Amino acid sequence: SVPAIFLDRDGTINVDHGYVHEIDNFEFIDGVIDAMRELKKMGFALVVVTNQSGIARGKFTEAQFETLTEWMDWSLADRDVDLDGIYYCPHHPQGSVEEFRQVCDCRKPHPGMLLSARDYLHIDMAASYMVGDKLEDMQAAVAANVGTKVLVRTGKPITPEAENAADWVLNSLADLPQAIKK
Ligand SMILES: [Ca+2]
Ligand SMILES: [Zn+2]
């Protein structure tokens, strides 16, 4: 078993412009890649858990997501950040795409993506961390039994509720490794 950092994507790793599904619009947040490289060095498995409802909406296709995801994966690996896992939820209850229109267990606040990652990589949850910019990220982490829940200021201004749920509030994923050391 290994400890892990569960990573929310939009607003945590990349700037949230809304329904980002293009390489052209994918901008990595400052210091996040270096921090991810460092987090890995420290010994954490790195797992991305992202809700991608735009797929259900028909904003962008599933294949489009994969193309961005592969690129993201390559860009990181090239920087010596090798991601342990990447999980996503394409569903929404009101989705206009029939294939993806449903209630599901993988859509945060639901803890399914995290549980799925845990069984696959044999992660030790109490030792783990969750970093996100939204309350659902915190809620999924609590459900999943993650030890420390971290909120970040890289999204839209954080709600009091998300803040209530969080264990830590940090400026960026960039500041996580230092935070863990102290
Ligand atoms: Ca997010
Ligand atoms: Zn789902």
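Numbering of chain A is taken from Swiss-Prot, so the residues present carry the numbers 4-185, in order.
Cβ atoms here come from the backbone N, Cα and C positions, even for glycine.
Sequence-distant contacts of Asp11 (active site, nucleophile), defined as residues of its own chain at least six apart whose C-beta falls under 8 angstroms from its C-beta, comprise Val51, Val52, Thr53, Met133, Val134, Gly135, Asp136, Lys137, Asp140. When secondary structure is read from DSSP and collapsed to three states, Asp11 (active site, nucleophile) falls in the coil class. Sequence annotations record features per position, and here Swiss-Prot assigns active site, nucleophile to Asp11 based on experimental evidence.
Look at Swiss-Prot and you will find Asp11, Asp13, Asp136, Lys137 tagged as Mg(2+) binding site.
Here Swiss-Prot flags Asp13 as active site, proton donor. The 10 Å shell around the Cβ of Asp13 (Mg(2+) binding site) contains 22 further Cβ atoms across the protein chains shown.
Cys92 (mutagenesis position) falls within a strand segment according to DSSP. Recorded in Swiss-Prot as a mutagenesis result, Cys92 to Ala carries the remark: Reduces the catalytic efficiencies towards the alpha and beta-anomers of HBP.
Within the same chain, the residues at least 6 positions away from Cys109 (mutagenesis position) whose Cβ sits under 8 Å from its Cβ are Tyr90, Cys92, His94, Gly115, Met116, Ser119, listed in sequence order. The Zn(2+) binding site annotation in Swiss-Prot covers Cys92, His94, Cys107, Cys109, and the record cites experimental evidence as its basis.
Under the heading of mutagenesis, Swiss-Prot lists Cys107 to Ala and annotates it as follows: More than 3-fold reduction in the affinity binding of HBP. Reduces the catalytic efficiencies towards the alpha and beta-anomers of HBP. Packing around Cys107 (mutagenesis position) is summarised by its Cβ count: 16 other Cβ atoms lie within 10 angstroms of its Cβ, all protein chains included.
A mutagenesis experiment is reported in Swiss-Prot for this position, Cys109 to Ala, and the note states: Reduces the catalytic efficiencies towards the alpha and beta-anomers of HBP. DSSP assigns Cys109 (mutagenesis position) to coil in the three-state reduction, placing it in neither a helix nor a strand.
Under a cutoff of 8 A between CB atoms, and with a sequence separation of 6+ in the same chain, the neighbours of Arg110 (mutagenesis position) are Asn54, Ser56, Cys92, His94, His95. According to Swiss-Prot, the experimentally introduced change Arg110 to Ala is described as follows: Significant reduction in the catalytic efficiency of hydrolysis of the physiological substrate HBP.
Following the DSSP three-state reduction, the secondary structure of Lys137 (mutagenesis position) is coil. For the mutagenesis experiment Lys137 to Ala, the note given by Swiss-Prot reads: 8-fold reduction in the affinity binding of HBP.
The Cβ centroid of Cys92, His94, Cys107, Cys109 marks the Zn(2+) site; residues of that chain outside this set whose Cβ lies within 8 Å of it are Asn54, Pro93, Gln105, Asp108, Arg110, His113, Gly115, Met116, given in sequence order. Proximity to ligand 1 at the level of Cβ atoms, with a cut-off under 6 angstroms, picks out none of the recorded positions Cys92, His94, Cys109, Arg110. Among the listed recorded positions, namely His94, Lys137, the Cβ with the most fellow Cβ atoms inside 10 Å is that of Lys137. Annotated pair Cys107 (mutagenesis position) and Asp13 (Mg(2+) binding site), C-alpha to C-alpha distance, rounded: 20 Å.
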